[PDB]
Amino acid sequence: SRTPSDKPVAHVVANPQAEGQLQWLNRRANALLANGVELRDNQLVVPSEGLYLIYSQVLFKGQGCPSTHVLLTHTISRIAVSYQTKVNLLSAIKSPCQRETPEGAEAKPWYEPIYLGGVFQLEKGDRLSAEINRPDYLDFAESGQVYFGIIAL
Amino acid sequence: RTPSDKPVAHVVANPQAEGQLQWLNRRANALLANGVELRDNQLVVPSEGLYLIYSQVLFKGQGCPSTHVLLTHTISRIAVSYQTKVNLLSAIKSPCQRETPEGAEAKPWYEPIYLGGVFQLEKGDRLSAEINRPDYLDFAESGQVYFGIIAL
Amino acid sequence: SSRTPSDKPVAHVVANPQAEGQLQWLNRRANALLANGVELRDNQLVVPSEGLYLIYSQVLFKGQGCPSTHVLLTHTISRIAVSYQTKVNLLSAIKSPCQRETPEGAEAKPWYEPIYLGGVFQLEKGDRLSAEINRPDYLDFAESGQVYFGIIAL
Amino acid sequence: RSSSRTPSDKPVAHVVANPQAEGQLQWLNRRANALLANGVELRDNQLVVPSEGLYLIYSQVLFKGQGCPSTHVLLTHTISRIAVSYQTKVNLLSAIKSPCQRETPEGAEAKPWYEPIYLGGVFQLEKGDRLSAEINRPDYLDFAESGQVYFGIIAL
Amino acid sequence: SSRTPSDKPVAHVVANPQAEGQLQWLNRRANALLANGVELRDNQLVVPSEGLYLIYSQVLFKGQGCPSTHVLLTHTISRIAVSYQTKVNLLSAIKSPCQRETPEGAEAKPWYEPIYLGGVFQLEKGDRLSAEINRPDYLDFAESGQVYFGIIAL
Amino acid sequence: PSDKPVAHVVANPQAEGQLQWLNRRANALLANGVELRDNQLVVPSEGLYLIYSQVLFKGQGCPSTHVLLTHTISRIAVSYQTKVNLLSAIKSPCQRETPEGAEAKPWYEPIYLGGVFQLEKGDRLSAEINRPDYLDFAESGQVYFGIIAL
Amino acid sequence: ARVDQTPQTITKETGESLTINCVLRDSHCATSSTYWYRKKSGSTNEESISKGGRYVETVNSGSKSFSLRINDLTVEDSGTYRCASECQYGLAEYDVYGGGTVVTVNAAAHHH
Amino acid sequence: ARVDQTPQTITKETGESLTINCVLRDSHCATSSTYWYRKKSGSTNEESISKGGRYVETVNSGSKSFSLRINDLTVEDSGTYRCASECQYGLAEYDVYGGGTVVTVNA
Amino acid sequence: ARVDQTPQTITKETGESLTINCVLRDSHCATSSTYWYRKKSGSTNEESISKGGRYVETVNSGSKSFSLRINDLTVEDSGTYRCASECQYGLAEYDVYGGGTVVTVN
Amino acid sequence: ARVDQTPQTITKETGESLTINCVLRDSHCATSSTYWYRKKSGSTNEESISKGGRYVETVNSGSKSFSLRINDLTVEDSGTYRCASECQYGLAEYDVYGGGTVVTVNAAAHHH
Amino acid sequence: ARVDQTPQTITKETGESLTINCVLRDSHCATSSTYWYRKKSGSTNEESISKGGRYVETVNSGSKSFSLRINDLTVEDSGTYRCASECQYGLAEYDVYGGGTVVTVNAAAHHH
Ligand SMILES: [Cl-]
């Protein structure tokens, strides 16, 4: 360690060895978590009140979606000390299969990424969480395909 | 209790805005302070410096017609130095590959677009986040469509 | 005219429109920046000083018809550091633009796919960042700010 | 303290330029003596035809500048159509005008030039066609008074 | 004698050529119309029924040489309504025929500049439309249908 | 199924120094009885029509004296078989200052005419200009001509 | 759930008095900058209810709840009533809303 | 015309009450859909004045007039206040505005 | 871009076969009323290419594309070839063209 | 439209002088560092035209316009010509371009 | 004539802001040594306007013109205002002047 550098910061990436779950990690190469940011239950805990930049990306992969009725979601939520209800700050939905379902052929690997980012005023003790409804379609194979992070502006 | 900061803005789509994109600031988890004004659906930069501009839109439709809709989303800039609307960020997305479902109707599709970048803005510059088809907006749930700038 | 000085390492490079089958990054164009020490060498950004940076890039893919079998669109920002001289992926995304529908006696139709990547990272002096795509033949830089790549020292 | 029992018609629109739109051409409909009714919708500064049929398209713009410091300035005004059958911008009506033919106000100034441009024609439009009236130099617009810049269609 | 009936409020009036320096609207000339209720009062058209109308007018200005630099020719169609008793412009145009010049050493330079106006509007009963110009001393109503003004109920 | 006679003809761009009207072009109409005979539109039914035409003039310099650009829509009727002007306009493009041994300055001047008239069966309308050497048919919809029975 | 309007469905008689209570759950909103809005049955216009006379408002800042007692009820007072509050913390300023429907019946006016 | 603000320039002291009157001249605009907007002196953030508390709105349908009483004037209640109305006749629907400046001096 | 002729400039050898493809983008144009025209190098007169024998035309209505394969190539064939189609929707009847030049050496 | 090259298509004969004019619309670009590029018909080289002799460059800062007069025109001077200018405000430095093509025919050389 | 003041006579009201512009005609005078002078109505001494606060000075180097915007107008700022500039070529040093008069009217006059 040479130069100090500061601000609450976090850039966590999904655990590749979790398969059917999205577990956030910080001890893996180009990942960061320092200066007060806590990771409790896959939740980032704000250490100080101020303006933050919140972002997250998720990559979905399925092997030839046979079901027209497929819905993929990705949302970053906030539970604050002032108002103790989970509300979505950033949200996105994506329909991966436009009915087109493989009939007389073989599998069709589809990939769908979703990216979210925004600036918010957060308070001390706020709990941020990035979650998806289909954690069985997670593709954490490669490296920077799924992540979640904040930086104090 | 905690002191303010720097020019910032995070505006959200109006949920009760019938088929149109009106940006709002006086709603939960939204900001517009430290000089940034929202004029006629436009953000006005109050001071010279480097800003980070971003916006997301969620498009939803209840079926794939034959028209072949093209979804566009661009953040453009009108500067005091060059009084022409020029695009800073843009993206295009075609939602329908389907050969118009003739028996399996409805089937709601969802398509998002996210834009973000760093730019140098001048005093009085007007940024505008716009889309070509404001009739496919999904401003139903919170924070699905938004637009913001922050002075870095 | 002159108002405020401004500072910190920043870069926002945009693809060259007069380039064919290539993603060549340019800095000497209207709303593009490359100042405060950031160097653009071999289609690569060279970090001039250690700190926390914000990295982002967008790519727009377009084709006028659906091709055969499955084509995969890739977009990754990589980093080769002085500390570890091997290129590792910081951000990645894959996207399938053509879902079956291999045109066999049917009309072609232009598809568009954007891909965006962004995150905060700690970079050192002399690190070489590069944003690249696997199929530079589907690039749609026919309009402005549709493909770009940038960093800013926070 | 009055009464009204007035009827209606067929797709029509007559929109007027925004006066408080700094150096830009924003089309408005919620202003006196302006129309946008019977299905014609205004999206992204574009009119969307609500039904297929025979239409009359017209538009005027007024250009004003406060001096001629360039014998090489071009003012153009075009009504273009991007159609559902052919998703390409094609010109329906166009006109070009050179506002400054002289050798620039080299001595005294305050010579405001005014040059108007008018377009009109009948066309066959389909449902979902998007019509757009545009100019090349939106910095010379004279929207100071009323009914100086306008754009409209009417279903014949 | 007459032939097929035809209807709708209609008007196409032409300037009086024998009026020297003024704009008098006439209907008793070959290709001019004024029928089905449209009244021309004090050089003003009175709408006979509520509905949508098409308004148009052309004025041709001619001068023999340019005297003033600050010469502005205007042409407007105005409306004073029963609901709002103030004359407001529906269509307007301004034109400067002379860019400085002011011929000192020359032999007179006759200029011709026309102005055309048109639009569709909703009019009420008793509204008065009026076509007016600021300088009726430059009117060129010589050869033919060079100056005219009309409405038609669409 | 749209009735009422209509016509909207546009100039031929590959026509050497002449104003030839075309109807089998992208955004052009000639239907419900209006025929284009000898470069003239023939009205098929008696009634009220809206007549319009625009011409765009372009030149690469101001030659000697003044050029008068005229644009006129004429009507020759079965009742009175002489060509008479329904709409006319004149414009002088050159404000003197002929190029004094220097370089050119391309001028553009368009002219538009429009109005409502009563036409009878067999009337022949023609939109015409005096200098077909200044026609700018380079782009589309810069010179056109049409009627519609309202 | 960010202000809680309690009386959802009410059916009262002409000549009565309904009191509607709203409770703040966001600790940044104040009971001082409160507003009330009604939407009369059959119309799509949200009108601004006035502070005075027949519409009396009782506020208690301790529990962060405010109420609105309405007297002399007729049959034209059937509509959707919402409550509002002005919140302010850091650089943030926002407002909150609720929801609730009213139905009023009549007394028939017995004729001898 | 098109709505007429009567008190054009007023100058009152902190702690008082000014009334602004607007009169309809268009018989298609209604005294029912009236709106108010304020612009604080030296700032172009024209906001929508809310009807309640210090801002009371009186409507009289007979004379086609609406007014806006402002109570407890402060030194920050100095600006430019405009009124608005929604008009609708046949196929046309539009809105109209006025103009008039307020300056409050503090004691 | 209403009809899209694909092989813009081709340079072939005597005795081969060039295929020129045109795809309709105006959904009002029909693959049934297709025409071909040639401009022989040095002459400025167009002519109607005949469908038969050495000029074979393949049309596919599904893909809205038609092509013209010319076999047994000689040196008198160097010229600019255009394709055409007759479109008809409502009250409109028009035609569309393209462009593409061929050079054959011996 | 960030500098506007005005004579788009010009057609001169061997032995002439064509003027190409560009006017700046970006208030950040300066008339001091101007460059010209010509691309000879059929090749994609866009070599840089030099300021001197047959290529005379006239600059006027008042109207923010520059031109490039080419005299003694031959048939080897036919190509697409672009103008350029160097812009710089805060941390940004860029350049701007235009467009315009020339076609030159000969004089037929009447042989006695 | 060297130096041309554009606003000759102005009559603004108390509480407003006037800008007076001057244009240089001699190519020996510089927009760098510009000065402004006011002469209060009723007195003879011409005072030197200090650029700061209410007196802001703008410059445009392309056309060699400078202006002077005066904000927060009072009624005691009525007078004859002149602009000045310092010219210097070879063995010569001189200055140039203009002219332009101001009348500012006040308020009250509440006609009862
Ligand atoms: Cl009536």
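Residue numbering for chain A follows Swiss-Prot; the residues present correspond to positions 81-233, in that order.
Determined via X-ray crystallography, 3.4 Å.
The backbone N, Cα and C atoms fix where each Cβ goes, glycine too.
Lifted from Swiss-Prot, the feature list:
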DOMAIN    A:88-233  domain 'THD'
MUTAGEN   A:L105 to S  Low activity
MUTAGEN   A:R108 to W  Biologically inactive
MUTAGEN   A:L112 to F  Biologically inactive
MUTAGEN   A:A160 to V  Biologically inactive
Same-chain residues at least 6 apart in sequence whose Cβ lies under 8 Å from A:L112 (mutagenesis position):
A:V89, A:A90, A:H91, A:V92, A:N106, A:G229
Cβ neighbours of A:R108 (mutagenesis position) where a neighbour is any other Cβ within 10 Å:
12
Check each residue in the chain of A:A160 (mutagenesis position) that is at least six apart in sequence and keep those whose C-beta is under 8 Å from its C-beta; list them in sequence order.
A:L202, A:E203, A:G205, A:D206, A:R207
Mind checking how the domain 'THD' (A:88-233) divides into helix, strand and coil residues in DSSP?
3 helix, 72 strand, 71 coil
Return the mutagenesis positions from the list A:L105, A:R108, A:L112, A:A160 for which some CB of chain C is under 8 Å from the residue's own CB; sequence order; 'none' if the set is empty.
A:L112
Name, in the order they occur in the sequence, the residues of the same chain whose CB lies under 8 A from the CB of A:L105 (mutagenesis position) and which sit 6 or more residues away.
A:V92, A:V93, A:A94, A:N95, A:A111
